[PDB]
Amino acid sequence: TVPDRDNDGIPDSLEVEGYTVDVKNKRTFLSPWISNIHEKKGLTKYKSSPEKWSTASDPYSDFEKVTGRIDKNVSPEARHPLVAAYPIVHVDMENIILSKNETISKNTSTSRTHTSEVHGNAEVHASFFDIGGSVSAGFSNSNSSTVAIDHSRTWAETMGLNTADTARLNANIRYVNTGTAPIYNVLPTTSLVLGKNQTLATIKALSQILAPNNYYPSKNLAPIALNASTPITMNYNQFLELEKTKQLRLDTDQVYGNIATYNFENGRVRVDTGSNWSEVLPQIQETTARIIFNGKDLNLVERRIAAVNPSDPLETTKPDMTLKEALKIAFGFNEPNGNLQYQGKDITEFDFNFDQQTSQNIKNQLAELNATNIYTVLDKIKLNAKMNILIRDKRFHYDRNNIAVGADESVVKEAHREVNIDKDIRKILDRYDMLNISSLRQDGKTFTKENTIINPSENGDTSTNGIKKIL
Amino acid sequence: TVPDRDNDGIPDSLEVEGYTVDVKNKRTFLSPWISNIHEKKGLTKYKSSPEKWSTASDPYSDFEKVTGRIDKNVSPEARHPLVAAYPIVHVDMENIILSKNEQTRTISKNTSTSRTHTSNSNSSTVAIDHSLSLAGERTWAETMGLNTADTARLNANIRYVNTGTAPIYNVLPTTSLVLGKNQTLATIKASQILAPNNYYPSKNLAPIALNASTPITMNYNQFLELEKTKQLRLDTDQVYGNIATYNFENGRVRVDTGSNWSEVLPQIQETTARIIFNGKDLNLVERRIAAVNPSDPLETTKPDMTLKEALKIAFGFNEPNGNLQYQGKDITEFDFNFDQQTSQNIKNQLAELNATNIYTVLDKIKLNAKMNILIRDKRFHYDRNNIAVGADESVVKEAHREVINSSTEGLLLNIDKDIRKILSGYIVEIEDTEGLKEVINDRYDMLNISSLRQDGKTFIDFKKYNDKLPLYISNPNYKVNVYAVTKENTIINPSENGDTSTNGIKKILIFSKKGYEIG
Amino acid sequence: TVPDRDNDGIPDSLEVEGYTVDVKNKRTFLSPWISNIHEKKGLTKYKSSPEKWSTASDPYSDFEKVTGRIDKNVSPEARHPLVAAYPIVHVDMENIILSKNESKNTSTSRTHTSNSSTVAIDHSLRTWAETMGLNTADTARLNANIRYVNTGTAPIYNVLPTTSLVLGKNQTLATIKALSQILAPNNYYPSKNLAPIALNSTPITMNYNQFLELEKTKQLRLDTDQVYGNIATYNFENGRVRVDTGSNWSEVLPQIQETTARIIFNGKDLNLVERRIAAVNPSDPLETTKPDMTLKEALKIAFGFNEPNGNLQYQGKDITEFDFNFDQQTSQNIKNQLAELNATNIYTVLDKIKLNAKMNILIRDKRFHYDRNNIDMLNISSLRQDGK
């Protein structure tokens with residue numbers, strides 16, 4: 001008799017102590033962890049929950065992940081039992097076009113936004129403080145992306161509009177997956193928001209596969225336009241807000257199409273009509289810990305790691321999570337000397353941000369561990385469920401949406417030093433509009449956003465004198 | 001063979017005497033209650049019904065709960081066998097907008113909604129802002145340009161919000177907007193997950209509007225009732241979408257099409273006892289505890305319920321000395337209210353226990369099935385809908401004691417969040433050394449001035465009605481009197497004489513620092 | 001092995017001899033009737049049909065009722081195997097409002113001359129036909145506030161029965177028919193804490209000639225059918241109540257109305273209450289399996305009669321204080337019994353009068369006055385909560 005409680009394929013003994021997958025002649029073999037041979041061979045130390053079928057609480061089993069009997073599209077980092085295989089998709093706008101109802105056209109830049117808490121002056125209702133309801137709790141579980149219209153006379157007059165006249169908006173949009181799991185059919189509903197709450201239009205579209213870290217209207221094919229039955233309608237007064245801000249918001253929901261599951265006896269992946277993402281996704285968002293990171297690119301990446309919870313006993317069955325090991329399996333951190341580093345960039349080079357309860361939980365730990373610095377007790381900091389952790393590069397400056405806006409004069413001059421400019425540094429890069437000059441070539445050579453002016457001053461300053469200029 | 005009557009997993013022996021859940025290496029283990037080891041480790045003493053699958057009569061079994069093999073969204077207080085995991089949802093209105101049936105003939109005011117439990121069902125009463133929208137907007141019936149023949153069309157921003165213990169995964173309940181008492185205006189009904197103690201159109205996303213196929217239609221005569229009351233009612237039913245269940249071998253939760261909330265919810269509403277509490281916030285919270293019943297033998301199988309232990313597991317009461325207290329606030333600081341038969345049942349108990357005070361025999365008061373108990377904070381006053389309206393003059397002065405900033409432009413003060421909830425506005429006036437009471441903000445609507453900052457301090461701005469200008473210091477020796485007006489004392493409309501003055505409004509002295517103490 | 005024919009849970013041994021339900025540690029226990037302890041503890045002696053799964057022929061078994069593994073909404077008096085757990089619902093009108101085609105408060109009570117209820121329009125504050133401004137050609141449109149109210153023993157979970165408003169005797173004015181709101185026994189559908197229901201796509205239309213009949217009588221009739229929504233059943237293995245789409249009330253309701261005896265009583269309130277008791281039938285052998293029914297024990301379990309001295313009394317009011325009414329065959333069946341028992345008085349041989357199936361008995365208060373349905377400056381009475 002083999003002792004297995006979760007009936008996954010991994011016994012209680014290996015699931016608790018440690019295990020890995022190896023190849024004999026060709027056949028896949030599950031064996032307990034031995035540092036004397038497995039670690040030296042180049043294998044991963046796996047540990048999951050013996051009472052939970054899926055530690056990550058996702059539709060794919062712990063066994064399916066490690067053996068490889070999973071949907072091949074599922075992220076390699078997600079092929080670990082302690083890493084959540086779940087999808088997240090935001091709408092990326094490529095360009096806009098504005099005309100009078102029956103023409104100005106500018107290219108747009110979109111990045112996934114993870115909003116940070118209000119300062120200490122911003123107006124909030126009585127329920128914002130009320131325990132339970134309305135509390136933003138640092139950052140909440142949702143998909144939202146902010147666009148940026150190219151600033152490069154008077155849009156209200158370039159089209160020929162007046163207080164009575166209405167302007168119709170049309171743009172080129174693309175669906176793009178930032179998660180760990182694939183959506184095989186139904187696309188989520190999205191809504192274009194002007195300013196804060198002014199809902200302009202609701203967009204919702206098939207059997208085209210949306211792969212993780214891959215675009216839906218694939219770059220090799222043409223993208224999608226906006227309603228060409230009835231297009232977006234905007235009044236003159238709301239149009240002047242768009243001309244003044246030169247930006248919009250895109251709020252996309254987490255309701256996705258049916259999940260394709262693996263079947264052991266026939267070794268084939270089939271789209272299961274029964275299990276949908278909407279019934280499994282909240283289970284993950286309540287058991288796992290959220291960690292945000294922008295190492296490879298200055299874009300906010302959401303990855304969830306299987307975390308322990310003291311209240312629920314079934315979540316206590318999940319192996320104890322450390323900040324060190326979690327960061328390694330979730331993004332790709334390496335321990336060469338003893339200090340953690342992401343592909344070269346040291347852990348100390350990255351900023352540590354948390355919410356109300358997350359920071360307070362770590363506050364108690366830092367006092368019990370005595371060491372006041374987070375980098376010191378990095379390997380001993382315990383991770384709890386429902387936690388929200390934001391890790392960003394110290395080299396750049398961040399706004400309320402936590403996106404890379406600008407950098408120090410030492411930073412800009414370092415990449416712009418070559419005859420060639422770095423791709424990560426250039427991302428934060430005589431008139432208010434006469435600024436677009438950079439034309440990035442495919443060879444890797446270029447031929448701040450926080451300091452630039454989208455509209456002239458109260459004095460109508462159509463000059464580069466007031467604009468904060470660098471080398 | 002294991003003696004188990006309810007097939008849950010918990011045997012008859014543990015289910016009757018006592019049990020808890022612990023972790024060995026990693027594995028979950030069910031063991032009988034031992035105070036010498038378990039109580040010290042930080043565990044909860046569980047006891048349920050050996051003949052009932054679910055003691056609370058809910059869709060989630062006694063085992064599924066404590067073992068954690070359940071819908072993770074289910075409230076932590078509800079994860080206990082003697083606590084009901086059931087949903088309750090009311091409609092919260094954020095703001096309204098009124099226009100004539102078809103540019104500047106449109107009135108828009110922000111609304112405040114709280115769940116009302118009139119002194120079982122879901123009902124919520126809204127409150128339309130009485131304060132000015134335009135510079136000199138007078139008579140709503142004329143601000144839009146309506147007459148006896150003309151009709152006014154209502155539109156508002158609404159949000160669905162869960163106050164229960166269980167989640168609804170799809171179908172939203174039907175709701176109806178009621179003017180006054182029975183005048184049914186409109187009936188509203190829409191795979192987004194509604195989590196307990198969480199909003200449906202999540203705060204990070206935009207809310208929902210009201211019919212933009214056919215909107216709400218109101219006649220001139222019914223519009224004058226809305227202008228006079230400045231309030232509406234929202235009656236929502238308990239018919240909800242299908243419940244998501246757990247499967248043991250696959251440890252994943254799927255939405256069961258077979259079992260719906262409408263078939264299981266009434267079973268709970270007949271087996272458990274109702275207890276209402278507003279500790280954390282002055283909002284009415286409905287929580288049901290598994291209660292005993294002499295008539296039904298299957299309900300006699302449920303462990304005997306005490307007022308002490310029930311309050312602890314249902315809301316979060318703690319016993320530090322021996323006296324029960326909610327996060328600090330003592331049991332005596334809370335008022336005890338019951339119905340006809342509930343109070344009469346406890347009346348007999350109090351005489352048998354001899355002690356006439358409920359707080360004395362608190363640990364010995366037995367709880368019966370179908371009981372209805374209302375517990376409210378003694379600090380505040382309560383209306384017919386049992387919601388916090390006002391408080392004693394003394395209590396208001398305690399929260400407005402903490403002064404952060406003293407300026408002619410504004411007054412930033414560290415006012416308590418629970419106390420400020422019964423506040424409608426404040427009166428701004430300059431009292432002479434001579435003895436003259438000249439009032440700046442002097443009208444029936446000129447009351448909204450408090451602007452709560454995210455830092456935790458309420459900002460009082462006099463410039464709001466002082467034509468965007470700070471208070472003029474005619475003499476620095478003069479007393480700058482800033483009062484306080486409760487929600488129960490404020491006037492939504494002027495008197496028969498057209499009283500557009502703060503003189504008649506019951507004002508509570510809250511700030512009286514002289515002109516030189518500020519600037 | 002223990003013999004069980006109906007498979008209900010209770011064996012053929014107890015169903016004939018006698019049984020009661022008791023609590024050990026917490027666990028429910030079914031044991032044979034022992035007067036030495038069970039009678040002294042305060043338990044009620046149960047006895048059902050060993051071959052019939054449901055003695056009352058209702059969707060809930062003999063076992064489901066006594067153990068408590070039944071729909072909790074089901075009446076406590078109905079939790080006895082010899083008492084029928086079946087619903088009866090009439091329409092209660094609260095107030096009326098009359099206007100010309102383009103207000104008085106009403107009182108309604110269930111009438112037992114099927115479900116039928118007669119309303120009473122307030123006569124108190126000239127010529128209704130002229131107060132609205134109508135003539136022989138003009139038509140009057142009726143609108144009223146109505147409420148569905150359960151008088152039975154079982155709950156309806158969804159579909160509401162069809163009802164028809166009748167002027168006078170047969171003049172059918174309008175047919176009303178409405179959801180998943182639970183209608184609990186002895187509880188209102190549009191719950192008193194919420195707003196009631198109004199009357200109508202197209203409203204009720206009445207001619208001038210028919211309007212003068214309503215002005216002269218100041219009363220109407222409400223005929224409601226017995227077709228109700230699907231019954232929610234209990235499932236043993238998962239201990240949860242689920243609405244069974246298969247079994248409806250319309251297929252089970254007549255089976256009860258052919259096996260049980262009907263007894264009407266107005267003790268607690270002067271409103272006609274319909275309650276059915278499991279009765280014996282000589283023709284059918286399966287109904288002979290049901291325990292022999294007595295007038296004494298039936299009245300006790302159906303309404304709440306008590307035997308303190310030896311004489312039966314309802315919460316204090318003696319059995320003699322209530323009148324005894326029957327039909328053609330019911331009275332004739334008891335007529336033979338009274339002659340065989342020799343005692344001509346029904347109150348004498350009260351404990352020996354046998355009850356048969358399909359019987360119809362009406363028990364009303366002797367003190368008060370009853371009509372055929374067995375129920376302007378004058379309004380001044382304003383009843384205070386003190387009881388005066």
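Residue numbers in this text run from 1 along the chain shown.
Quick reminder: no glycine exception, Cβ is built from N, Cα and C everywhere.
Copied from Swiss-Prot, the annotated features are:
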{"type": "BINDING", "residues": "A:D4, A:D6, A:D8, A:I10, A:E15", "note": "Ca(2+) 1 binding site"}
{"type": "BINDING", "residues": "A:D6, A:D8, A:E15, A:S49, A:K52, A:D62", "note": "Ca(2+) 2 binding site"}
{"type": "MUTAGEN", "residues": "A:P87 to A (Swiss-Prot position 289)", "note": "Reduced toxicity in combination with lethal factor. Decreased membrane insertion and translocation of LF"}
{"type": "MUTAGEN", "residues": "A:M159 to A (Swiss-Prot position 379)", "note": "No effect"}
{"type": "MUTAGEN", "residues": "A:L161 to A (Swiss-Prot position 381)", "note": "Loss of toxicity probably due to faulty membrane insertion or translocation of LF/EF into the cytosol"}
{"type": "MUTAGEN", "residues": "A:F352 to A (Swiss-Prot position 581)", "note": "Loss of toxicity due to defective oligomerization"}
{"type": "VARIANT", "residues": "A:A371 to V (Swiss-Prot position 600)", "note": "In strain: BA1024, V770-NP1-R, Carbosap and Ferrara"}
Recorded positions near chain B, Cβ-Cβ under 8 Å, from A:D6, A:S49, A:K52, A:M159, A:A371: A:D6, A:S49, A:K52
Sparsest-packed among the recorded positions, when each Cβ's other Cβ atoms within 10 Å are tallied, from A:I10, A:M159, A:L161, A:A371: A:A371
Cα proximity to A:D62 (Ca(2+) 2 binding site), best match among recorded positions A:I10, A:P87, A:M159, A:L161: A:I10
From recorded positions A:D4, A:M159, A:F352, the one whose Cα lies nearest A:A371 (variant position): A:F352
Count of other CB atoms lying within 10 Å of the CB belonging to A:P87 (mutagenesis position): 23
Cα-to-Cα gap, A:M159 (mutagenesis position) vs A:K52 (Ca(2+) 2 binding site), nearest whole Å: 61
Shell list (Ca(2+) 1; ref centroid = CB of A:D4, A:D6, A:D8, A:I10, A:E15; cutoff 8 A): A:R5, A:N7, A:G9, A:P11, A:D12, A:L14, A:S48, A:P50, A:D62, A:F63
Reduced DSSP assignment, A:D4 (Ca(2+) 1 binding site): coil
Binding-site residues: A:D4, A:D8, A:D62 - member with fewest neighbouring CB atoms within 10 Å: A:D4
Three-class DSSP secondary structure - A:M159 (mutagenesis position): coil
Spatial separation of A:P87 (mutagenesis position) from A:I10 (Ca(2+) 1 binding site) - C-alpha basis, Å: 26
Cα-Cα distance linking A:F352 (mutagenesis position) and A:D4 (Ca(2+) 1 binding site), given in Å to the nearest integer: 39
A:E15 (Ca(2+) 1 binding site): secondary structure state under DSSP, collapsed to three categories: helix
Distance from A:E15 (Ca(2+) 1 binding site) back to A:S49 (Ca(2+) 2 binding site), taken between C-alpha atoms, in Å: 6
Candidates A:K52, A:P87, A:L161, A:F352 (recorded positions) with Cα within 10 Å of A:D6 (Ca(2+) 1 binding site): A:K52
Neighbouring recorded positions, C-alpha within 10 angstroms of A:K52 (Ca(2+) 2 binding site) - of A:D8, A:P87, A:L161, A:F352: A:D8
Closest of A:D8, A:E15, A:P87, A:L161 to A:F352 (mutagenesis position), Cα positions, recorded positions only: A:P87
Between A:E15 (Ca(2+) 1 binding site) and A:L161 (mutagenesis position), the C-alpha gap once rounded to whole angstrom: 68
C-beta crowding around A:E15 (Ca(2+) 1 binding site), within 10 angstroms: 31
DSSP three-state assignment for A:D62 (Ca(2+) 2 binding site): helix
